[PDB]
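*Asks:* Encoded as structure tokens, here's the structure I'll be asking about.
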Amino acid sequence: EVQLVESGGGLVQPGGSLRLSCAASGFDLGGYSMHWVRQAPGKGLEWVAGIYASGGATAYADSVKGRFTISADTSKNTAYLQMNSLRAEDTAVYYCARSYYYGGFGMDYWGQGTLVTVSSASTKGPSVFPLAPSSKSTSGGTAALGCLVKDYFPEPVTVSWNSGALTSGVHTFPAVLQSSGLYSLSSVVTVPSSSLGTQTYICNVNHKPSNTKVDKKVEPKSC
Amino acid sequence: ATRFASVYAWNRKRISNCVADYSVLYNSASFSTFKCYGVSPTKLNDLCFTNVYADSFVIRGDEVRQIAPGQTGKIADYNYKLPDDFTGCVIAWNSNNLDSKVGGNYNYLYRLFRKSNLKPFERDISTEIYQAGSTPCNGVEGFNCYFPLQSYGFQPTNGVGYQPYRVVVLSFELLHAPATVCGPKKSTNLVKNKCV
Amino acid sequence: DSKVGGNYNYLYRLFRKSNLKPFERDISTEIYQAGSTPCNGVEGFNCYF
Amino acid sequence: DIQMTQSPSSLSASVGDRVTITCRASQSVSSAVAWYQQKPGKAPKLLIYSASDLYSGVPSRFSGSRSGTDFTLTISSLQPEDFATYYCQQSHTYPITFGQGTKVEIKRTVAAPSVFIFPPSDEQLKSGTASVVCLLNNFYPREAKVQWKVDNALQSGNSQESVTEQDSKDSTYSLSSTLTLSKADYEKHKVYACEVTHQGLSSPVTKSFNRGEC
Amino acid sequence: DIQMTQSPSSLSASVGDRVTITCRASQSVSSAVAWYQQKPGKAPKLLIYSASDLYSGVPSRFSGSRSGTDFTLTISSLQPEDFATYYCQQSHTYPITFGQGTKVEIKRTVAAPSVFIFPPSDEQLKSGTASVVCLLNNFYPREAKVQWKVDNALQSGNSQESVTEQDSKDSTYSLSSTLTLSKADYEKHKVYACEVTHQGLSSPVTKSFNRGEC
């Protein structure tokens, strides 16, 4: 059984550095090229760099040339990506993968990757905004209350309702990264509209990296 | 044969001035694959050809299906091609107890790179390093430079699709010329002093 | 007579046991022994319906 | 520097149906192009390498073939575990490029979204900014858009979007699209609207409000 | 009243290349079709008349043909003097009409515009009006467009545009577009921008300024 395991990701300030590492087992490195592949959230895959383990020779994508250095160690059966002067544009999930020879071959084993982010906004807990319901007739007679979870970093954040008790009717969107250097996402709860004045609707945002939580009560409004 | 050629450098034995019955191969049934094109496999031992070419090589089990007219694929296009109007038979069998070695039998090679496709029955055994990229290789293997061939991992633990198979292809060349290869048409006992 | 997907209710012969006699019908469904491998009514190597 | 174009961006085929996706190299890629399968939260899995070699551990339903620079990625029959985003990688030369990713869906009856508008509230405006939110709910297929309007004119440069994953039985999803105005800009425009465009929609859905309303 | 539809509206071909322009009558016009060559600042010159008759004084390079209601103008080898607008006219019935006309260019290398922005100046604003001028310079082909944005969002119903003739060596041209605001409207917005779209442009060029700047 062949395995590849990433480490060395996390949050760095722009202009700083992170050193990725890929442990490997089940095969040697010699005779293979080690490669790093990048994937921004919402985007497809991009090759970053490659090293031929038995030669020391490397190749780099133009997009990371200069900033990144790739290396490998055949005695340790591990490989590294040294990413210097990291930019906002370098935020992505990084994966290690292997292919046979210098090139011309596909990648058989992949690790599960690590998330690398660059942000001047550092680590922040969330703030929560309400969303007023429609007061007009709708199909099924339903209506929804909601919230916008904003300015937290890093992602993942867990968002639920009624302090975690309400999952029924809950529709939560993936977060995206804003100009603030921090993440945000919307969420609504859709129920028969009379339930909006019966059930409790507290937007439950749990953000482990900043050791906090936000419980924001959302109520029906004239509209 | 004790040993078969690599598919990139498949052997070709030209057969002429001789006799054989194709059904013998059929009847032994040592094969996993036995398919004829142009000519039926059903004891067609009454046909004569100017020449017969017996081509032979070792490939993986998942590659056996490519050795046929009308096929495309890494072998069909770059190691061993058969023509659209091919008359001949493709016979193949599992050679795992012959062509596999502990640690891998890497004596068998296949071509990964070429600048063009092969012609029917073309053989190109050049070892010159292939330039995939824009810069010259100058005889050096590297990123964007590939020694055109690769070995097969013919390991003792391979599943069937990765086990070696021995493939022999018999091309039957029928020309407006004297034929030289025929079958041993069946004879009977001489009977004397009776109406015959 | 034309149908989309082929007119599945019409049957056609591709093989025969022996050359058909002129103006004689053959309504047999027996599998044709095209090969050297006994067919015995079922699909097999060089056997065709 | 060989680029890869992958098409379609999304493909639909129901369970038991056949899938063909085409990957086109801008130059010869020889037989060094690989096909990968990606699920949310996971690394891409190799399906096929070097154009036609099925990777061990990959179901036999996966196959593919080549003509020129065109690599056809084939699933002979889809099962629920095969609904994934598929990618092509060209290992022939460096840098290694990839296609864009093709999402395979299930051919559900096509239908328009239910549209809910959540105009900026007085409480949200306490931050100094307005957020106009339009949610498109329970719809299929994946391609959808919102033509946002301010004073009934089409907007751009002031909006954001997010899309949910797809339902396990229906493969429907919801889409979030919003407008960002500072409170100061919000009060300088009179008519706000969400014009929804979708394949299952016979006429774009338009919902609207006036500044200061809701 | 028989119409002569002309196509393509513009044609590019290098010097020495063969050019065909097609005029389609909406009904029969018999053979009564004439072609004219018009240069900037000049009268149209008769080239061909009555479907295929060459007019004396017109180079032998010109010829014509007819199939049904389709009348074709052919230039066997373009010379520099042939880069002109061509027109078709029917004389079958009254009113006698002409088609739209088509322009022949030299197929100069295709490229994106250089873009300069000219924000309303303090002196210009003394008029009580304002305008934002965006100029796209030295580019090719002829098809081009400019979108305008206010507070980074698209504008509509408040702009003007024009296009220059083509350069004698490059065949390139410039495009001018502008926003029309009263000074009072200028004062209600903060960010102005020009978004340029063109066939030789891989990504629209966006230029902008703040109110009161430049």
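Chain B is numbered as in Swiss-Prot, which gives 344-539 for the residues shown.
Recorded method for this deposit: electron microscopy, 4.2 Å.
Note: Cβ is positioned from N, Cα and C throughout, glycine not excepted.
Experimental mutagenesis at this site is recorded by Swiss-Prot as B:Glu484 to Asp, annotated: Increased replication in human TMEM106B overexpressing cells. Listed in Swiss-Prot as a natural variant, B:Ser373 to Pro is described as follows: In strain: Omicron/BA.1, Omicron/BA.2, Omicron/BA.2.12.1, Omicron/BA.2.75, Omicron/BA.4, Omicron/BA.5, Omicron/BQ.1.1, Omicron/XBB.1.5, Omicron/EG.5.1. One natural variant catalogued in Swiss-Prot, B:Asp405 to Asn, is accompanied by this note: In strain: Omicron/BA.2, Omicron/BA.2.12.1, Omicron/BA.2.75, Omicron/BA.4, Omicron/BA.5, Omicron/BQ.1.1, Omicron/XBB.1.5, Omicron/EG.5.1; complete loss of interaction with host integrins. Quoted from Swiss-Prot, the note on natural variant B:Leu452 to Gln is: In strain: Omicron/BA.2.12.1. Annotation of the natural variant B:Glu484 to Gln in Swiss-Prot: In strain: Kappa/B.1.617.1; the original residue is retained in the structure shown. According to Swiss-Prot, the natural variant B:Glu484 to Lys carries the annotation: In strain: Beta/B.1.351, Eta/B.1.525, Theta/P.3, Iota/B.1.526, B.1.1.318, Gamma/P.1, Zeta/P.2 and Mu/B.1.621; May enhance affinity to human ACE2 receptor. Under its natural variant annotations, Swiss-Prot gives B:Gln493 to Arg the following note: In strain: Omicron/BA.1, Omicron/BA.2, Omicron/BA.2.12.1.
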*Asks:* Between B:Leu452, B:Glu484, B:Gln493, which of the recorded positions has its C-beta surrounded by the fewest other C-beta atoms within 10 Å?
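*Replies:* Among the recorded positions B:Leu452, B:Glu484, B:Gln493, the lowest count of other Cβ atoms within 10 Å belongs to B:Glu484.
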*Asks:* Going by DSSP, is B:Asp405 (variant position) part of a helix, a strand, or coil?
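*Replies:* The three-state answer is helix.
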*Asks:* With DSSP assignments reduced to helix, strand and coil, which class does B:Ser373 (variant position) get?
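*Replies:* Assignment for B:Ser373 (variant position) reads coil.
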*Asks:* Looking at the variant positions B:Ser373, B:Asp405, B:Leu452, B:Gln493, whose Cα is closest in space to that of B:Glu484 (mutagenesis position)?
*Replies:* B:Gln493
*Asks:* Which residue, out of the variant positions B:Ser373, B:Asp405, shows the minimum number of other Cβ atoms inside 10 Å of its Cβ in this structure?
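*Replies:* Across B:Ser373, B:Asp405, these variant positions, the one with fewest Cβ atoms within 10 Å is B:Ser373.
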*Asks:* From the variant positions B:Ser373, B:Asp405, B:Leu452, pick the residue whose C-alpha lies nearest to the C-alpha of B:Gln493 (variant position).
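*Replies:* The smallest Cα gap between B:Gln493 (variant position) and any of the variant positions is with B:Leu452.
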*Asks:* Less than 8 Å, Cβ to Cβ, versus chain A; work out which of the recorded positions B:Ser373, B:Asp405, B:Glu484 satisfy that and list them by sequence.
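*Replies:* Contact set vs A: B:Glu484.
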*Asks:* How many Å lie between the Cα of B:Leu452 (variant position) and the Cα of B:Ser373 (variant position)?
*Replies:* 24
*Asks:* For B:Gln493 (variant position), what is the secondary structure by DSSP, using just helix, strand and coil?
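*Replies:* Assignment for B:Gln493 (variant position) reads strand.
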*Asks:* Take the C-alpha atoms of B:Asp405 (variant position) and B:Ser373 (variant position) and report the distance between them in angstrom, rounded.
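*Replies:* Spelling it out, the Cα of B:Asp405 (variant position) and the Cα of B:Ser373 (variant position) are 18 Å apart.
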*Asks:* Under DSSP, is B:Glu484 (mutagenesis position) part of a helix or a strand, or is it coil?
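*Replies:* It is coil.
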*Asks:* My list of recorded positions is B:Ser373, B:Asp405, B:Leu452, B:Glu484, B:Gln493; which of them have a Cβ under 8 Å from any chain D Cβ, in sequence order?
*Replies:* B:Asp405
